[PDB]
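All remarks here apply to the structure that follows.
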Amino acid sequence: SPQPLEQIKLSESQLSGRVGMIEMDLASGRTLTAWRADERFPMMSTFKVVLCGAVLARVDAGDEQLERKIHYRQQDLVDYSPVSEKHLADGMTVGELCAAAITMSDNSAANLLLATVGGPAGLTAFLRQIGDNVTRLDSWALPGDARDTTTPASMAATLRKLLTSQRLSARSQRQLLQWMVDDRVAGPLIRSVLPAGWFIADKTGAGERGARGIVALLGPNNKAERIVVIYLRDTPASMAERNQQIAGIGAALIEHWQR
Ligand SMILES: OC[C@H]1O[C@H](O[C@H]2[C@H](O)[C@@H](O)[C@H](OCCCCCCC3CCCCC3)O[C@@H]2CO)[C@H](O)[C@@H](O)[C@@H]1O
Ligand SMILES: *C(=O)/C=C/N[C@@H](C(=O)O)[C@](C)(COC(=O)CCCC(=O)O)S(=O)O
């Protein structure tokens, strides 16, 4: 592989789209690689991590419990509900909802959780509270449309704040991390192509006009050493090719880790 920056450029050339990327030390926030890091990209399903960060903040505050069972009706389901569609009779706990939202990208689960935090406005106020003045959720992907967007730099900083600053309790930090470790959409596939010793936790996203993304923890020696945030937008490429390009940026990181 070429150097990370060289590969990121090759990916834009090959995809005819914009790539946005930041590689950041999880413990300190040291930024190693930053490309279009202040440009806006659609968050897609990656918002579900921030959502559950807000849910955990309510738990910490004593205004929510992960045990609490939510009952919902079939009429409340939205498109793509692989887990939530199975519990019309018995409901799901708030904690189960977050697991389903993060690990399966369950949209009904995310929708039910979003209500509990005051909707898109409420989640955006949560972001402003933790010092993210850029990321915004507006909805329960055209150029010029800033709705439901973040930047690589903002998303990386926010993920670091949620996982490591003392904004969430120790138990809540550990919970948010474990949900990302447990990703079923891409986690196991990623492990299958990762060399031995490499840690992965992640949340993926996909959307219109080629939108595709991942927010992840990666490192050698089985450690969550770095946050890596990669977003793509405005490419006509197949899903398979978008995946391959993101994987190629991963390969360049892996080969050239010591920077
Ligand atoms: O010298 C480093 C390594 O080089 C190769 O490993 C390859 C691997 O065989 C391939 O499967 C992967 O593809 C990259 C797949 C990563 C996909 C997910 C990455 C995510 C994670 C973080 C967010 C961005 C993308 O690249 C590495 C580096 O060339 C050798 O196979 C391996 O023995 C060796 O230890
Ligand atoms: C989150 O990014 C959601 C992406 N797409 C879904 C949506 O718009 O709600 C779909 C239903 C596809 O969802 C999946 O394939 C599950 C994995 C999505 C993910 O990577 O998180 S829609 O067809 O695009």
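Heads up, chain A uses Swiss-Prot numbers, so what you see runs 22-161, 168-286.
Placed from the backbone N, Cα and C atoms, the Cβ positions cover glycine too.
Feature annotations, reproduced from Swiss-Prot:
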| type | residues | note |
| --- | --- | --- |
| MUTAGEN | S66 to C | Forms sulfenamide bond with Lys-69 |
| ACT_SITE | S66 | active site, nucleophile |
| MUTAGEN | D97 to K | About 2-fold increase in binding affinity of S.clavuligerus beta-lactamase inhibitory protein BLIP |
| MUTAGEN | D97 to E | About 1000-fold increase in binding affinity of S.clavuligerus beta-lactamase inhibitory protein BLIP |
| MUTAGEN | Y101 to W | Reduces resistance to ampicillin about 2-fold in DH10B E.coli strain |
| MUTAGEN | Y101 to G, K, N or V | Reduces resistance to ampicillin about 30-fold in DH10B E.coli strain |
| MUTAGEN | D175 to N | Reduces resistance to piperacillin about 16-fold in DH10B E.coli strain. Decreases resistance to combined piperacillin and tazobactam about 1000-fold in DH10B E.coli strain |
| MUTAGEN | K230 to A | Reduces resistance to penicillins about 500-fold in DH10B E.coli strain; reduces resistance to cephalothin about 30-fold in DH10B E.coli strain |
| MUTAGEN | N270 to A, L or I | Reduces resistance to penicillins about 60-fold and to cephalothin about 120-fold in DH10B E.coli strain. Decreases resistance to combined ampicillin and clavulanic acid about 8-fold in DH10B E.coli strain |
| MUTAGEN | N270 to V, Q, E, C, T or H | Reduces resistance to penicillins about 8-fold and to cephalothin about 8-fold in DH10B E.coli strain. Decreases resistance to combined ampicillin and clavulanic acid about 2-fold in DH10B E.coli strain |
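If you measure from the Cα atom of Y101 (mutagenesis position) to that of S66 (mutagenesis position), you get 12 Å. According to DSSP, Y101 (mutagenesis position) is assigned to coil rather than to any helix or strand. According to DSSP, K230 (mutagenesis position) is assigned to a strand segment.
Residues within less than 8 Å, Cβ to Cβ, of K230 (mutagenesis position) and separated from it by at least 6 positions along the same chain comprise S66, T67, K69, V70, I123, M207, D210, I241, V242, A243. Local packing around the mutagenesis positions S66, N270 was summarised as the count of other Cβ atoms within 10 Å of each Cβ; on this measure the leading residue is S66.
The least crowded of the mutagenesis positions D97, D175, judged by other CB atoms within 10 A of its own CB, is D97.
With a cut-off of under 6 Å between the Cβ and any atom of ligand 2, the mutagenesis positions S66, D97, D175, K230, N270 reduce to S66.
Across the break of 6 residues that separates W161 from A168, the C-alpha atoms are 14 angstrom from each other. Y101 (mutagenesis position): 15 other CB atoms within 10 A of its CB, across all protein chains.
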